[PDB]
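Notes follow the structure.
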Amino acid sequence: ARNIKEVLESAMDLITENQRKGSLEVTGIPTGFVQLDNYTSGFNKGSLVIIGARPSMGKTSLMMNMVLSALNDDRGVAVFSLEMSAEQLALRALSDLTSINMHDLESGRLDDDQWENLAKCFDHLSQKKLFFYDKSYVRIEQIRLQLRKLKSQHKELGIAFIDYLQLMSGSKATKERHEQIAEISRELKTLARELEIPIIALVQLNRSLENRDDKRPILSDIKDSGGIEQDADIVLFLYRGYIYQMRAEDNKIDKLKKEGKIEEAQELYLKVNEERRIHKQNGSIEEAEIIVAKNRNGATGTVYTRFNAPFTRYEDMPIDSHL
Amino acid sequence: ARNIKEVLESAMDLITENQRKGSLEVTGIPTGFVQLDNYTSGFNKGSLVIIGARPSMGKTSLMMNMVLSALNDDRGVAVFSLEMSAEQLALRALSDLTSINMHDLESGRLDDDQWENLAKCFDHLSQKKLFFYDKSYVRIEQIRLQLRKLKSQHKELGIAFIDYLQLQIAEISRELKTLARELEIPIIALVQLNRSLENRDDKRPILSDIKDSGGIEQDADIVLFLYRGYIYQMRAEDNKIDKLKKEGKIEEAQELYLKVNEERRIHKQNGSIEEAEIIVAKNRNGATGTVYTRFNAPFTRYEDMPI
């Protein structure tokens with residue numbers, strides 16, 4: 001009755017409709033952030049993700065949040081710490097799990113509710129398939145070697161984190177002769193594809209970036225003599241505008257006291273220091289930004305999030321819930 | 001009894017503490033935004049505030065909201081429209097006042113309750129001291145002469161709003177500052193940023209964007225930028241889909257398109273609420289920074305946050 005063209009166009013409509021229906025689906029490992037999952041569709045196999053940040057942006061803690069999200073999914077996750085002991089990284093994780101302050105937790109001075117809670121999270125985390133490497137300044141050949149070995153040993157391995165890659169600039173760069181970022185990320189991308197896992201690499205951004213008026217990192221900031229990095233599928237930048245506002249305030253006051261305007265410099269100091277009292281009183285919770293600066297085959301943008309400073313924690317929440 | 005030395009000392013402390021509270025207070029006209037009030041201590045007598053924004057940033061609606069806030073205080077507001085009718089500005093104020101959508105408002109499709117609610121606001125606005133200027137013609141010095149008579153006319157005048165100055169901007173801004181100081185009232189001068197900036201990697205406005213050939217603005221005490229990331233996100237989303245299409249990456253473009261449309265659907269069915277930025281790009285005796293604002297797209301309205 002109905003001919004093959006009417007049927008086919010209709011069958012095409014069927015799969016297009018399924019496609020539509022399944023388009024916001026998270027195909028990869030959950031990020032821990034729903035908005036971030038919406039952009040990236042999670043951390044996918046063969047993907048190289050770079051997270052770039054200046055110091056003070058809480059990059060290591062954000063990573064451990066993502067590590068936890070990966071563990072919940074029942075994936076085995078590997079974590080490479082170039083400049084930090086695995087212990088410190090575990091502590092950051094236990095802190096997220098127990099909501100116990102990093103300062104209180106590390107001091108070991110805890111109340112009984114806290115120990116009980118800590119003890120339960122300890123046993124929980126202990127059952128998870130998490131592999132730390134905290135030998136300092138390992139080269140990518142070495143990193144690559146360990147993952148190959150790790151992957152063959154554990155089929156469940158599904159993601160690796162690296163914290164962090166430093167950017168060399170100037171005399172240091174010339175004298176130091178480190179592997180360059182564009183080459184590194186080039187080999188990491190090859191490794192991701194080879195092992196068929198996502199690789200997330202933290203990169204500590206250069207200070208020079210801050211000469212700029214707008215101190216939000218840019219894609220070109222991930223570079224050194226040797227070129228701008230080009231091989232990551234996704235690039236996230238961590239930006240705490242509150243840290244830079246705080247420094248802008250301190251700087252302006254000083255400026256003002258210098259040049260002999262005690263009248264205003266004192267007024268600004270008075271105003272600024274009252275903004276900070278209320279801030280710390282309200283829990284030291286600020287508005288931060290996770291910038292999706294690059295997303296191969298995807299949308300680009302900024303996810304606005306709440307940064308809980310005392311827990312060094314970016315808030316996961318939907319755009320609607322935020323607001 | 002009580003110690004005489006210890007009372008004079010307490011006296012000095014109370015006076016000093018009162019002094020500390022005097023500073024640390026708004027003093028000037030309430031912006032309508034707690035956060036923005038803090039950065040600028042309200043719109044102050046003798047100051048020139050430039051509010052810069054590109055189109056599709058809802059600047060004029062933001063102004064009317066501001067006008068609305070300034071007006072609530074006994075203060076009389078002078079508003080200048082250089083491309084719009086005063087009415088148009090009033091409808092906007094009314095929509096805000098009655099929580100009635102603008103398009104529904106101007107079309108006139110209101111239920112008995114809507115009309116009833118609007119009528120009261122109509123009456124309410126009539127009582128207010130807002131003074132309107134609807135001259136298409138714009139002269140730096142024409143506004144100057146016109147401003148003076150009104151000030152003489154009403155001692156209740158609080159501020160003057162200019163909307164808007166296209167891109168003698170360094171000169172125009174200059175003349176406004178001397179005028180603002182003389183007048184004893186703050187002048188808020190909306191300005192339209194150049195399309196040229198769009199080209200920059202980072203879309204959010206810069207003080208340089210204020211610059212006009214032979215003219216770089218200095219005289220403004222304060223510069224505010226309006227920024228909606230969501231608008232530029234939508235444009236980039238469209239471009240990316242188009243790029244992918246052009247690269248022959250048909251399925252990737254298809255996926256992104258479907259994904260993007262679903263998100264926009266959810267966005268609309270959640271009220272089309274977006275997070276936006278009012279950027280404090282220039283402050284004198286004050287720190288620079290940014291204010292993260294909600295933005296009610298349907299009612300074109302900036303709103304406070306949860307701090």
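Numbers run from 1 along the shown chain.
Determined via X-ray crystallography, 2.5 Å.
The backbone N, Cα and C atoms fix where each Cβ goes, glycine too.
The domain 'SF4 helicase' feature in Swiss-Prot is assigned to A:22-321.
Marked as ATP binding site by Swiss-Prot on the basis of sequence analysis: A:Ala53, A:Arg54, A:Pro55, A:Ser56, A:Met57, A:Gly58, A:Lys59, A:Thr60. A 10 Å cutoff on Cβ-Cβ distances gives A:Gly58 (ATP binding site) a total of 23 other Cβ atoms nearby, all chains included.
Here the residue is the original one, but Swiss-Prot notes a mutagenesis experiment at this spot, A:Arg54 to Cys (Swiss-Prot position 204): Loss of DNA helicase and ATPase activities, no longer binds ATP. Sequence-distant neighbours of A:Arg54 (mutagenesis position) (same chain, six or more apart, CB under 8 Å from its CB) are A:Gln204, A:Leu205, A:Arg207, A:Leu209, A:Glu210, A:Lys215, A:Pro217, listed in sequence order.
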> Taking the Cβ of A:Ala53 (ATP binding site) as centre, how many other Cβ atoms lie within 10 Å?
Replying inline: 23
> Would you say which of the binding-site residues A:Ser56, A:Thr60 has the most Cβ atoms within 10 Å of its own Cβ?
Replying inline: A:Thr60
> For A:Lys59 (ATP binding site), what residues in its own chain, 6 or more apart in sequence, show a Cβ-Cβ distance under 8 Å?
Replying inline: A:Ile51, A:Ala53, A:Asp163, A:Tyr164, A:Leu202, A:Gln204, A:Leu238
>> Just to be sure I understand the packing, how many Cβ atoms besides its own are within 10 Å of the Cβ of A:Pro55 (ATP binding site)?
In response: 12
> Which ones in the same chain are close to A:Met57 (ATP binding site), with CB under 8 Å and 6+ residues apart in sequence?
Replying inline: A:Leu238, A:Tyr239, A:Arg240, A:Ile243
> Within 8 Å of the Cβ centre of A:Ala53, A:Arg54, A:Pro55, A:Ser56, A:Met57, A:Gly58, A:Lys59, A:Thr60, which other residues of the chain have their Cβ, at the recorded ATP site?
Replying inline: A:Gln204, A:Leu238
